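Asks: The structure is given below, and queries will be raised subsequently.
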Amino acid sequence: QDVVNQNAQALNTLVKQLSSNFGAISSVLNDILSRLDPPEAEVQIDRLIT
Amino acid sequence: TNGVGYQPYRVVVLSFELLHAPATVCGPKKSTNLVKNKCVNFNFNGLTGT
């Protein structure tokens, strides 16, 4: 049961990570794409990617 | 008589928050018929996604 639980936990952490801003003004790519244009979005995109 | 920098400016500001609930303040994007069971783009009240 240990190993199964461990993998479950790891994957859950991994996926949950997605919903964090990391200092970007959002947590959704398509969002920033909608409300922002390249010369100013690229920085938020970079933050998120890192 | 003073400079333009010393002339009064009629100034405004548009504060508006984002992404809580389906609002009632947004643009003239024209709705269209719904269709199901085909993975397609969408935009519901602002919420995008595929």
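Using Swiss-Prot numbers, chain B covers 500-549, in order.
When the header is checked for method, it gives electron microscopy, 3.7 Å.
Positions of Cβ are set from backbone N, Cα and C atoms, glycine also.
Dumping what Swiss-Prot says about this protein:
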type	residues	note
VARIANT	B:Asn501 to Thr	In strain: 19B/501T
MUTAGEN	B:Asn501 to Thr	Reduced host ACE2-binding affinity in vitro
MUTAGEN	B:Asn501 to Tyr	Increased binding affinity to human ACE2
VARIANT	B:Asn501 to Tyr	In strain: Alpha/B.1.1.7, Beta/B.1.351, Gamma/P.1, Theta/P.3, Mu/B.1.621, 19B/501Y, Omicron/BA.1, Omicron/BA.2, Omicron/BA.2.12.1, Omicron/BA.2.75, Omicron/BA.4, Omicron/BA.5, Omicron/BQ.1.1, Omicron/XBB.1.5, Omicron/EG.5.1; May enhance affinity to human ACE2 receptor
VARIANT	B:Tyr505 to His	In strain: Omicron/BA.1, Omicron/BA.2, Omicron/BA.2.12.1, Omicron/BA.2.75, Omicron/BA.4, Omicron/BA.5, Omicron/BQ.1.1, Omicron/XBB.1.5, Omicron/EG.5.1
MUTAGEN	B:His519 to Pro	Increased resistance to human covalescent sera neutralization
VARIANT	B:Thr547 to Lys	In strain: Omicron/BA.1
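Looking at the shown structure, can you explain where the listed features end up?
Replies: Note on B:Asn501 (variant position): other Cβ atoms within 10 Å of its Cβ, all shown chains, come to 7.
The secondary structure of B:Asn501 (variant position), as reduced to three states from DSSP, is coil rather than helix or strand.
Cβ neighbours within 10 Å of B:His519 (mutagenesis position), excluding its own Cβ and spanning all shown chains: 6.
Same-chain residues at least 6 positions away in sequence with a Cβ under 8 Å from that of B:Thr547 (variant position) are, in sequence order, B:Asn540, B:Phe541.
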